[PDB]
Amino acid sequence: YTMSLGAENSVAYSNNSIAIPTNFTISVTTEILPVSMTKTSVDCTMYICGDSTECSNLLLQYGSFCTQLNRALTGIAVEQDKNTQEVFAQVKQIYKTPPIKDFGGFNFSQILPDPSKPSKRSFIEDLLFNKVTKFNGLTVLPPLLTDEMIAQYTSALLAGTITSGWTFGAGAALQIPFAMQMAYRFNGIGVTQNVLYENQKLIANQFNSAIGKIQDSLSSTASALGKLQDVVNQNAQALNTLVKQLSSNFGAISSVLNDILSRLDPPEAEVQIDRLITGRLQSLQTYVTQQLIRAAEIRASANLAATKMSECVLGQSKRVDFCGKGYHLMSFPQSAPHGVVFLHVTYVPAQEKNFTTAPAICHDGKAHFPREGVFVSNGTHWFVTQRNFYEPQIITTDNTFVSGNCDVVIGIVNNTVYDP
Amino acid sequence: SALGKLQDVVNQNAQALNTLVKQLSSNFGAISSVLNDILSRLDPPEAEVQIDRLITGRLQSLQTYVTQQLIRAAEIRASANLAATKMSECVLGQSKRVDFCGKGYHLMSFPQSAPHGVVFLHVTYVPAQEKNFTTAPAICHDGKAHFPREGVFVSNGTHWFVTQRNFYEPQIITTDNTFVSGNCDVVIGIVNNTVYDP
Amino acid sequence: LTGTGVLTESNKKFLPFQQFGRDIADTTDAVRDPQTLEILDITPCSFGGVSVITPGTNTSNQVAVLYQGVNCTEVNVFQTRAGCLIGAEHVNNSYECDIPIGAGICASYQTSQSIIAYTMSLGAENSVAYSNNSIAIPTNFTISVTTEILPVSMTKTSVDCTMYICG
Ligand SMILES: *[C@@H]1O[C@H](CO)[C@@H](O)[C@H](O)[C@H]1NC(C)=O
Ligand SMILES: *[C@@H]1O[C@H](CO)[C@@H](O)[C@H](O)[C@H]1NC(C)=O
Ligand SMILES: *[C@@H]1O[C@H](CO)[C@@H](O)[C@H](O)[C@H]1NC(C)=O
Ligand SMILES: *[C@@H]1O[C@H](CO)[C@@H](O)[C@H](O)[C@H]1NC(C)=O
Ligand SMILES: *[C@@H]1O[C@H](CO)[C@@H](O)[C@H](O)[C@H]1NC(C)=O
Ligand SMILES: *[C@@H]1O[C@H](CO)[C@@H](O)[C@H](O)[C@H]1NC(C)=O
Ligand SMILES: *[C@@H]1O[C@H](CO)[C@@H](O)[C@H](O)[C@H]1NC(C)=O
Ligand SMILES: *[C@@H]1O[C@H](CO)[C@@H](O)[C@H](O)[C@H]1NC(C)=O
Ligand SMILES: *[C@@H]1O[C@H](CO)[C@@H](O)[C@H](O)[C@H]1NC(C)=O
Ligand SMILES: *[C@@H]1O[C@H](CO)[C@@H](O)[C@H](O)[C@H]1NC(C)=O
Ligand SMILES: *[C@@H]1O[C@H](CO)[C@@H](O)[C@H](O)[C@H]1NC(C)=O
Ligand SMILES: *[C@@H]1O[C@H](CO)[C@@H](O)[C@H](O)[C@H]1NC(C)=O
């Protein structure tokens, strides 16, 4: 069939009709981002020839390709280390959560680590690590920061976030209750703090329900972490191809260097050795080029992940669709194998309701424009409410400002302002 | 070791050039690296094969050099795009992105010319000398809850004041910096206080 | 079938018609004795990499060696997850990372001057006194101008293929 671009919809657009939401919902999303790869090391001589003095002497006539490839692999390893370094190691002091989890009703026990396990990882981190699933010159180097250290870094970031908001990124960590932190987060997008101070229970229940839904999804679906598994599979296929490229003859008698050396004298086997060396060197150069391209891609991804960390966890960004889809409130980092997982808590308005609007009101000849809000009407009476939450207020002189006359504005309606 | 990145780039370019000019001393399986000596000694038929092998080796070396240079140029292009974005967002304005133009509240930046690069002087605002205080979400005076417009209700032990969020400036609680929306028993943590009316 | 390796005893079952053996990567890992009927598993010879952890020459000349992927039995000594570090002592205290080694292991030249090995510390421990009625408002500030190096370009070169290859 032909793919559908989406459901059809026709917005009821007019010149005196506005839609103001009367409710909202908390939506916690999930964004997977690759950070680093498996630091591999390919011994050039051992891979090309392999414990062969004559073949090594023949390979030495090609220049410094061995040193070039070794330097490239070392640079790739150092880059994969510095990527996760700059991504996770961003906080100076390691913070911890207080024993009294008095967070105003929010339940973070599912994202905070528990001491009833060797590795201090949370339930989400355990799910993420459980879902993601010597040689002939091939050896893998272990990363500098272990999984336990990455989990400790994520726990310190989470504790600093919960305890400070965004002050732990600029200067020093400042204590602040999570209720007032969420009030500041709401004030940072256009919603007043009274909405939170009145619906804290509903917001905490919605957050707990979203966390539970995320847990259920991560426990049910195994294809959640896609890009990490794709990178792992690409690295595995590259390694398997590099290994299988040793069973090829490349025009020689056989692919076994020791068998060639035992069957033919050096003067006659020099040609076969040269063919094998050229073939394996071309294959290794192609592998190194592809690995450099993939390392550049992973570096770009790690830079993006570090930027998202600094702009969502250590502060509330105003960039649209950056810290998740919707009005960004806060974000929680989660460790993942060779990657990072963010939990973008967004603000999504719901229960839309259409009303009648007007640009201004003309009370006594002079026009009155609202300072912060929009003039709405429920059919007979006019009120001034917020932009993202329907809160009708009586139109007074403290909610509007006068600027000129009302004979230049097109669409102004007549109303009676109130003087307190 | 202040300008480390520029020095590393220069050293990488120098090492690439040195490797490119040293790859000519290898025979790649031929008689020798010098072409004139081969042309003088060997007969034309074998000299053709020797020249073909030398050309293949040098072309492979040059292609590897060009590939590495293209990767390095892509990295330099990414760095230059980042630097141009930082310039346009912090030198020609004031950015609100955290940890993008310095550790702290960004104020202004001053660009400086550097060899094959640029240096920014990120002037940031960093608070210091904090002090513990007791806070409250709202206060009730005559049965109606009072929420601060821009500020935080802090108390030194006996009296409540409203101060800024980044600089302790205690001010008396008046009706000009607070807005009333609702009642007392709608928020958990509200503390009874007195609101002044000028 | 020639080669070098450690001929040990295997626990696999060779079929009566099978003589040689192979692995998943098209490599011979087990054979059958010509004289007797025993199964000899061909494990590869001991090998690895060599890394030299050395401080600046202005400080001292004492160096250490790190053999990658060894059990300190095929080559004062200490077993890490990245290999054996022969030349440094493993202390029980945690310091800041100075010379990266691998799997959280770091090295630094400390005073009795000698190279040591320890587990890197992620940072100074801190515990903010969080409470539902406690806030910390700063009373002062300090302007701190920072620097940031960013490359913008590099040297523009051009190599003529003709003059390079065929001079
Ligand atoms: C808003 O929606 C939630 C469900 O997500 C509901 O519990 C709540 O009562 C709604 N608010 C209003 C004012 O209807
Ligand atoms: C958080 O949730 C867990 C299980 O979902 C529960 O055991 C715990 O009591 C909850 N804590 C709070 C403060 O609601
Ligand atoms: C909202 O839209 C419906 C359907 O278009 C309409 O019947 C109703 O009058 C509108 N509301 C107002 C306040 O005009
Ligand atoms: C509009 O709201 C006012 C006050 O809330 C009320 O008195 C009036 O009856 C409402 N009109 C309609 C049509 O609902
Ligand atoms: C809105 O548009 C309709 C149709 O174009 C028109 O009749 C009406 O006068 C307009 N109202 C205003 C306030 O512009
Ligand atoms: C508002 O009152 C003025 C007073 O003369 C009148 O001219 C104008 O038409 C009125 N507006 C509307 C929409 O009727
Ligand atoms: C605040 O109280 C905590 C714990 O009581 C203490 O460690 C700290 O020094 C006090 N002062 C500040 C500015 O945090
Ligand atoms: C706060 O004051 C109101 C009257 O202004 C009174 O009804 C209420 O009981 C007081 N609450 C407390 C906790 O003192
Ligand atoms: C709190 O501040 C007020 C006004 O500055 C002062 O009168 C009072 O004595 C102070 N109390 C304490 C405990 O410092
Ligand atoms: C803060 O939490 C404590 C429990 O440790 C409780 O006794 C107190 O009433 C709480 N304060 C507020 C304002 O909720
Ligand atoms: C290294 O020695 C330890 C101690 O006996 C042993 O547990 C471990 O399996 C050895 N490593 C390998 C790869 O066999
Ligand atoms: C703030 O710190 C500066 C030094 O950074 C000092 O000169 C000044 O006196 C301090 N101000 C206060 C009020 O402590």
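Chain B residue numbers are taken from Swiss-Prot; in order, the displayed residues are 943-1140.
So how was this one determined? The header says electron microscopy, 3.2 Å.
Cβ atoms are placed via backbone N, Cα and C, with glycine included.
One natural variant catalogued in Swiss-Prot, B:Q954 to H, is accompanied by this note: In strain: Omicron/BA.1, Omicron/BA.2, Omicron/BA.2.12.1, Omicron/BA.2.75, Omicron/BA.4, Omicron/BA.5, Omicron/BQ.1.1, Omicron/XBB.1.5, Omicron/EG.5.1. Under a cutoff of 8 A between CB atoms, and with a sequence separation of 6+ in the same chain, the neighbours of B:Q954 (variant position) are B:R1014. Reduced to three states, the DSSP call for B:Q954 (variant position) is helix.
Within 10 Å of the C-beta atom of B:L981 (variant position) sit 12 other C-beta atoms, taking all shown protein chains into account. B:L981 to F appears in Swiss-Prot as a natural variant; the accompanying note says: In strain: Omicron/BA.1.
Swiss-Prot lists B:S982 to A among its natural variants, and the accompanying note reads: In strain: Alpha/B.1.1.7. Under the three-state DSSP scheme, B:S982 (variant position) falls in the helix class.
Secondary structure from DSSP puts B:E1092 (variant position) in coil. Taking Cβ-Cβ distances under 8 Å and a sequence gap of 6 or more within the same chain, the neighbours of B:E1092 (variant position) are B:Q1106, B:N1119. For the natural variant B:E1092 to K, the note given in Swiss-Prot is In strain: Theta/P.3.
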